[PDB]
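Participant: Next up is a structure, given as structure tokens.
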Amino acid sequence: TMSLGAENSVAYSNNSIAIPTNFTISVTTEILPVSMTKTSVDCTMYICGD
Amino acid sequence: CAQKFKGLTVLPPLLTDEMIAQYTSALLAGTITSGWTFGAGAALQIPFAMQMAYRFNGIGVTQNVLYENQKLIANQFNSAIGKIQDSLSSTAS
Amino acid sequence: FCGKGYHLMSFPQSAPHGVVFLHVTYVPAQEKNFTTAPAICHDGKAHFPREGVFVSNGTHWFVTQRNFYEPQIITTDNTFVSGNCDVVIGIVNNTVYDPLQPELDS
Ligand SMILES: *[C@@H]1O[C@H](CO)[C@@H](O[C@@H]2O[C@H](CO)[C@@H](O[C@@H]3O[C@H](CO)[C@@H](O)[C@H](O)[C@@H]3O)[C@H](O)[C@H]2NC(C)=O)[C@H](O)[C@H]1NC(C)=O
Ligand SMILES: *[C@@H]1O[C@H](CO)[C@@H](O[C@@H]2O[C@H](CO)[C@@H](O)[C@H](O)[C@H]2NC(C)=O)[C@H](O)[C@H]1NC(C)=O
Ligand SMILES: *[C@@H]1O[C@H](CO)[C@@H](O[C@@H]2O[C@H](CO)[C@@H](O)[C@H](O)[C@H]2NC(C)=O)[C@H](O)[C@H]1NC(C)=O
Ligand SMILES: *[C@@H]1O[C@H](CO)[C@@H](O)[C@H](O)[C@H]1NC(C)=O
Ligand SMILES: *[C@@H]1O[C@H](CO)[C@@H](O)[C@H](O)[C@H]1NC(C)=O
């Protein structure tokens, strides 16, 4: 059976807050199609040639 | 049963109805206990009143308004949530 | 939308029958426990931060930005006054330093 992910629990409280003290720079890619191949068909020859 | 035969079948979905509920519950818990920080990295806890005050500050209203009308806002939210059940339970789906 | 995290900038690249993006993002790390309060009462008045949060180093109190740990002394230029000290739930007694009267008293 597939696993959804790792279990976690946030330490919520009446008066508690967390502030980061350091940062990381991340670079990610992303691929998107734009165009495909252009084609043309000769119907008269394809239906019956010669 | 369910028409069947003649080579017409129905394939069950990959994700059952329990995994989706687990995902939605996790999302709700994260939104409640972290705000919007869990969508960009590690989840950071913060009191709910402060998160709502910052959300008010994000739309051009100073944060003291919530700290003065917290009870009224909570009552309005509770009543609005309560009305949704009656709205959905009606036959006019 | 433009990458995962806080977007900074992007650079395009060409691919056959397509296009490739490179997203630069800002990701926080290394959080720490802290104690927070919604408001601070000094002289029967409620003080709220301008663009920060209230943090406590166990004993003292500071104000810092929400995305980076940078403590500062709570002054009258960091907070604004509105109301009294009997309507906000969770208010904490403290002192606010005035950066004008004590030194520039001449
Ligand atoms: C914030 O995080 C950065 C990393 O993203 C920290 O920089 C890294 O600091 C460690 C030590 O704390 C460096 O490791 C050691 O560096 C010395 C000096 O070059 C080297 O001789 C050792 O062999 C070891 O590698 C690490 O190199 C350094 N990373 C970079 C890219 O410079 C930074 O210290 C953190 N700042 C705070 C305030 O936590
Ligand atoms: C939390 O931060 C305060 C602010 O510096 C620390 O205060 C100490 O006491 C006085 C305040 O200026 C200084 O003479 C000490 O040098 C401070 N200690 C430092 C800077 O390490 C306080 O010690 C910090 N920790 C706790 C648990 O309160
Ligand atoms: C914060 O300061 C206020 C005002 O100084 C305190 O309110 C006083 O509380 C005492 C009891 O400890 C009463 O006898 C006084 O009548 C209150 N008012 C004044 C003007 O002194 C308050 O107790 C302090 N602490 C907190 C947590 O609010
Ligand atoms: C937070 O404070 C409220 C009001 O004092 C209290 O009812 C609640 O139990 C507290 N939550 C805790 C201590 O986890
Ligand atoms: C903050 O402290 C509590 C109890 O002292 C602890 O359970 C929690 O893990 C701490 N936070 C972090 C980020 O470690």
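Using Swiss-Prot numbers, chain C covers 1042-1147, in order.
According to its header, this structure was worked out by electron microscopy, 3.0 Å.
Backbone N, Cα and C define each Cβ position, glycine as well.
When I checked Swiss-Prot for this same protein, it listed these features:
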| type | residues | note |
| --- | --- | --- |
| VARIANT | C:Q1071 to H | In strain: Kappa/B.1.617.1 |
| VARIANT | C:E1092 to K | In strain: Theta/P.3 |
| VARIANT | C:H1101 to Y | In strain: Theta/P.3 |
| VARIANT | C:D1118 to H | In strain: Alpha/B.1.1.7 |
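What's the neighbourhood like for each of these?
Facilitator: C:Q1071 (variant position) falls outside any helix or strand according to DSSP and counts as coil. Other Cβ atoms within 10 Å of the Cβ of C:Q1071 (variant position) number 12 in total over all chains.
Taking the Cβ of C:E1092 (variant position) as centre and 10 Å as the limit, one finds 9 other Cβ atoms among all the protein chains shown. The secondary structure of C:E1092 (variant position), as reduced to three states from DSSP, is coil rather than helix or strand.
DSSP assigns C:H1101 (variant position) to coil, not to a helix or a strand.
Using a 10 Å radius centred on the Cβ of C:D1118 (variant position) and all shown protein chains, the other Cβ atoms total 11.
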Participant: Looking at the variant positions C:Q1071, C:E1092, C:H1101, C:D1118, which ones have a CB within reach of chain A, meaning under 8 Å Cβ to CB?
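Facilitator: Contact set vs A: C:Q1071.
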Participant: Once the chains shown are all counted, how many other Cβ atoms turn up within 10 Å of the Cβ of C:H1101 (variant position)?
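Facilitator: So the number of other Cβ atoms within 10 Å of C:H1101 (variant position) is 11.
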